[PDB]
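Participant: One structure, pasted below without further comment.
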Amino acid sequence: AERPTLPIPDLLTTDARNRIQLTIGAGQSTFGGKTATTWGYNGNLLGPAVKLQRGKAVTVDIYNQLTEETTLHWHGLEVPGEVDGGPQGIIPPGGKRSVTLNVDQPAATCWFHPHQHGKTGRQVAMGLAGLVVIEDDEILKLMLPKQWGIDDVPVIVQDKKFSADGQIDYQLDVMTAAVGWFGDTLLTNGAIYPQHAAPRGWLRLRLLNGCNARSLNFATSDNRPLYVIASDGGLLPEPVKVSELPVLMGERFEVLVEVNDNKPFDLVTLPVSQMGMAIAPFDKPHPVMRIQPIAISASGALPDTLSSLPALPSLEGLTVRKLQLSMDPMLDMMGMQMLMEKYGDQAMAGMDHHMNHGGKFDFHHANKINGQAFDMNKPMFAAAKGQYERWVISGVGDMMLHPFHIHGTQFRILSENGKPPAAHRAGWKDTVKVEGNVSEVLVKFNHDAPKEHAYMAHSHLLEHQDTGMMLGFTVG
Ligand SMILES: [Cu+2]
Ligand SMILES: [Cu+2]
Ligand SMILES: [Cu+2]
Ligand SMILES: [O]
């Protein structure tokens, strides 16, 4: 069989009432010829790409047609807490909530997904995620590849695992609360190993790691380079050439890659050094999509300069906030031993060389920040508005991967896990790696968040977030 074409999310803009309609519902998808119940926005799986323009407001009407509560968070978008869609932004089953987004940040590829309390991992695993394309006046003057679905394509990469009857097999239990939910099947915009036909010249890929727990590392099958032009929060100052591109859960990068006649190539993901993530078929480079060149000229450019990146300010006198992540040692050991028992030594490939005792021992609140599992009723602190702060996030104490995400901002990384950030990670970010070490980021919050609709800060390894590794904070 030929490969299926890469599905392209619809690019959605407002109506004359300046509204975008999103319906959240359950439907059916097919994977490897077996049907599965899946959830989507405006469809059965995944979602559209909502297009936003800096300095323009849009209203989004969100209809929850599931039979359980959900929320909708705009990951990467800087909006007041009242419309941020964290766990307090409940949408009742069968109900509607509307939000007005006043877009006030540079061009970037952001995304949106559920943030239901304690259930975010399951609702993402069932299929809910969408995209956000922010444009501004500056980016259009660059004349980047811009034909949506032709030379400008989103690539949402996610793993799933399925039970024998075809259904998605999601369980939040001691082992996945320890190591994360991961599977053996890789999806690219919902499809297994699709092909994308691209014109000759530059192809722009907007990459999103939409996995619950798996980190990825993109490369090409014939070692042609990727030119990074943008990170989570928008353009870099100039392109950064890379041979491989690590992407943590919830992160985005946009890259340009050359397309040459007669020479198809794959986008692949290379094995990572993360517990559990190098079990077959991920013990070897794994294709994500085939790029099929078409002998029609692509008109996009890769300019020498993309944007201006301001200097870091002086750090003296800035408020320093400490965020100590932690896991329960007993439950970490129990979950890691179940992983080893199931898959054996391969569950640590690439790494450096039973009774009920009550609620005190419940894994659902085993993961914590500053000694507390997420308490929706008690924001941990009140951050300053319009002031830079230095947030120091420590994973010392365990060796699991914590891609740490802060709502309400695009920050600058000062230290990523004990080293200055790589050049393609030195621009605007909303995620920073923490793994066995300490990171420090420079953040500023331009919008208010009250206690009733607080901003979240958490690990984007969803099973850890859902089992307590999140805090709430207010701004203003
Ligand atoms: Cu997110
Ligand atoms: Cu977010
Ligand atoms: Cu979040
Ligand atoms: O998130």
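The chain as shown is numbered from 1 upward.
Quick reminder: no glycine exception, Cβ is built from N, Cα and C everywhere.
I grabbed these lines from Swiss-Prot:
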BINDING   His73, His405  Cu cation 1 binding site
BINDING   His75, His113, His460  Cu cation 2 binding site
BINDING   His115, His407, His458  Cu cation 3 binding site
DOMAIN    199-264  domain 'Plastocyanin-like 2'
MUTAGEN   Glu78 to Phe (Swiss-Prot position 106)  Increases oxidase activity with ABTS as substrate
MUTAGEN   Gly276 to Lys (Swiss-Prot position 304)  Retains 20% of cuprous oxidase activity. Increases oxidase activity with ABTS as substrate. Shows dramatic conformational changes in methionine-rich helix and the relative regulatory loop
MUTAGEN   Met327 to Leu (Swiss-Prot position 355)  Almost loss of oxidase activity with 2,6-DMP as substrate. Loss of the copper tolerance phenotype
MUTAGEN   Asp332 to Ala (Swiss-Prot position 360)  Strong decrease in oxidase activity with 2,6-DMP as substrate. Loss of the copper tolerance phenotype
MUTAGEN   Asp398 to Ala (Swiss-Prot position 439)  Decrease in oxidase activity with 2,6-DMP as substrate
MUTAGEN   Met400 to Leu (Swiss-Prot position 441)  Strong decrease in oxidase activity with 2,6-DMP as substrate. Affects copper incorporation into the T1 copper site
Participant: Given the Cu cation 3 site residues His115, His407, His458, which other residues of that chain have a Cβ within 8 Å of the mean position of their Cβ atoms, reported in sequence order?
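Facilitator: My list of surrounding residues reads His73, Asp84, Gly86, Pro87, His405, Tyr455, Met456, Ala457, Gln465, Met470.
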Participant: How many Å separate the Cα atoms of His113 (Cu cation 2 binding site) and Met400 (mutagenesis position)?
Facilitator: 24
Participant: Checking the recorded positions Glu78, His113, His115, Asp332, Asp398: which ones have Cβ within under 6 Å of ligand 2?
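Facilitator: Close enough to ligand 2 is none of the recorded positions.
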Participant: Running a distance check here. Ligand 1 versus the recorded positions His75, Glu78, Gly276, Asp398, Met400, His458: which have CB less than 6 Å from one of its atoms?
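Facilitator: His75, by Cβ distance under 6 Å.
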Participant: Enter the number of other CB atoms within 10 angstroms of the CB of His75 (Cu cation 2 binding site).
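Facilitator: So the number of other Cβ atoms within 10 Å of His75 (Cu cation 2 binding site) is 23.
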Participant: Quick check: of the binding-site residues listed here (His75, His115, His405, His407, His460), which one has the Cα closest to that of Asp398 (mutagenesis position)?
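Facilitator: When the Cα distances are compared, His460 comes out closest.
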Participant: Cβ within 8 angstroms of the Cβ centroid of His75, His113, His460: which residues besides those meet this for the Cu cation 2 site?
Facilitator: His73, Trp111, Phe112, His115, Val124, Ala129, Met249, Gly250, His405
Participant: Just to be sure I understand the contacts, which recorded positions have a Cβ under 6 angstroms from any atom of ligand 4? Candidates are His75, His113, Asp398, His407, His458.
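Facilitator: List returned for ligand 4: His75.
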Participant: Is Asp398 (mutagenesis position) helix, strand or coil when read with DSSP?
Facilitator: coil
